[PDB]
Amino acid sequence: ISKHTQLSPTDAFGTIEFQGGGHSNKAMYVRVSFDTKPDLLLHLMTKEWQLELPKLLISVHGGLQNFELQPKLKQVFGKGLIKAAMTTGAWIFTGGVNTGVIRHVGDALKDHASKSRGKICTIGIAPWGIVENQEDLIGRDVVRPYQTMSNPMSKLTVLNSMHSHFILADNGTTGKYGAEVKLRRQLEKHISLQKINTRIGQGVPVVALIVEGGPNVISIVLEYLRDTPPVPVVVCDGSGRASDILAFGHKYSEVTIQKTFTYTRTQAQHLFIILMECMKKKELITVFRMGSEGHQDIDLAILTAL
Amino acid sequence: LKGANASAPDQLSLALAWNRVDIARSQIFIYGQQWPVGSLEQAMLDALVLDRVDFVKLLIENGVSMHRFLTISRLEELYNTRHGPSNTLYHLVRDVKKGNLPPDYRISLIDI
Amino acid sequence: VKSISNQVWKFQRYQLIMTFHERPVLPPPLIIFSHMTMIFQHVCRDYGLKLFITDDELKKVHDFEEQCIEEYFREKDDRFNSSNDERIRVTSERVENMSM
C-alpha cells in the first residue's frame, strides 16, 4: 500500500537488559515513526535520557553484509575509535543491528569495558522491522529481558549488545531497510547546528567514518561531501570493498582500465561519474593507512580531520 | 577435529573431554557455526558436571543464558552427579535423614 | 593480647546492643509491674533489628552493589598487572621470545 499505516501511539519504550551475553548491560530504547522531527528526538535524548550536548559527533557507515576484517586492523581501528570517543565526550551513531561493521564496533566496545572505566554513549538508530523479536519489548516503561542468541534462519538480526541507547524507526514493513536513513541524516544535521558551549560561534563538529561498505557507501560519502557545511570523511583501506577503491582513487588523482573491479555487477555499468566527483572533492577526504602514510593511530586520524 | 568431519556438538564434546579450551575457542567457535537447537544447553550441562570452569565461562560468553538453562530437573541432575571430585554431601544427607535411606538413594531438593 | 581484646570487644558490642534492645523498659527493682503484663496479654523490630525497604530502593541497592563489585575486581586486576613481579616476568618472556 501507499504507506497506509494508522498513527497509533508508541507502546515500546523503556529499558532492556541483554541476557545470554558475557556481560550485564542496560540500554534505553524508544520506537518512533519515520516522520519524527529531529528537534523532538533531541528533546527526548537530552531530557528523558539525561544526555548533554556532545563535544564531538561521529557517524559510522558500513556494509550490512557480515564481512570480515584482517588481524591487526580491527584491533587498531577499535582502540583508536574507543580512544577518540573516550578522551573527548562523543556520540557514536551506528546502524544498530548486529551486522557487519556494527558487530566490529560492538566487539571494540567489548574490549574497552574489559579494561577501562567510563561509559561511551553509543546510539544505534535501527529500523523496527528487522529485529528478531518485535515482541518481547512491548512493555512500556518497564524492563524487558532480551536474548542475545541468534539463529541463521531467523532472517531478522538481533540488536547488537554493548549499545547504551537505541532508537527504532518504523514505516510498516518487516525485513526491509531504508526507513531511518533520512531521519539519521536530519538528526545529524540538527545536532551540527546546535551551538557548542564555546562563545566563538561554532557548532558541534561532525565526522564520518567509513569501513567496508558497498555501492551505497559511495553515494553516502558524496552526499556528505556535497552538503553546504562539509563533513570530513575518514576511510580505512584494508577493508577490501568500496573503501579500498576510494583509497585507490585518492592515489594518482587529478587508469580507467584499472577501474575493472567487478565486485558490484557487470562491467558495462559504472559509477565513474560519482567517483570522479569524489576525487574532485578530495581535500576533505582523509585516508588511514598503516605505515604507508601518516596518522598511524585511528584516534589521531579522526581528530585531525575535524 | 577436521578429520572426523562430524557435527559441531561432537567436536565440542571432544574438546570438553580433552579439557583443551583454546582449541574450542579458536577452531570450534567460528563464523557461522550453525549450532543445532538444544546443543549449547546440553554442552553446558555436560560441562557443569565435569568441573570445567573455563568451558562454562566460554559457553556463557556465546549465548547460553542460565535463566533459561537452569530448571528444577537440571539442578536435581546436578546434585546427583558422579563424574566429579570427592564430596561429603552424601554423608550429610545420611546424617540428616538418620541413615534410613536405601542404597543408591535418589537425592531430592527437599533433602538439600 | 591487647589487639585480640580490642577485636573481641568490638565484636561483642553487637550482642550488648541486641541484649538491651530486647530488654523491657523498667529496671529490675520495679520490673514486677511488667513481669505480670505479659501474663494477661498471653490469653488476650521496625528498626534496631532490620530495615524494611520497598522495591525501588531494593533495585537501586542491587545496582549499587553490582557496580561496587565490578569496580573492585577491575581495581584488583589493574593493581596486579602493574606490580614489579608481573612486569619482570612478562619482560623476561618477551625478551626471550624476541631473542629467539
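Chain A is numbered as in Swiss-Prot; the shown residues are, in order, 127-325, 351-405, 420-471.
The backbone N, Cα and C atoms fix where each Cβ goes, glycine too.
In Swiss-Prot, the entry for mutagenesis A:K198 to A, P or G states: Reduces calmodulin-binding by more than 50%. The structure shown retains the original residue. For A:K198 (mutagenesis position), the same-chain residues 6+ apart in sequence whose C-beta sits under 8 angstroms from its C-beta are A:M455.
In Swiss-Prot, a mutagenesis experiment is listed as A:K200 to A, P or G, annotated with the note Reduces calmodulin-binding by more than 50%. In sequence order, A:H230, A:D233, A:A234 are the residues near A:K200 (mutagenesis position), counting only same-chain partners six or more apart with C-beta under 8 A.
All protein chains included, A:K205 (mutagenesis position) registers 16 other Cβ atoms within 10 Å of its own Cβ. Quoted from Swiss-Prot for the published mutagenesis A:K205 to A, P or G: Reduces calmodulin-binding by more than 50%.
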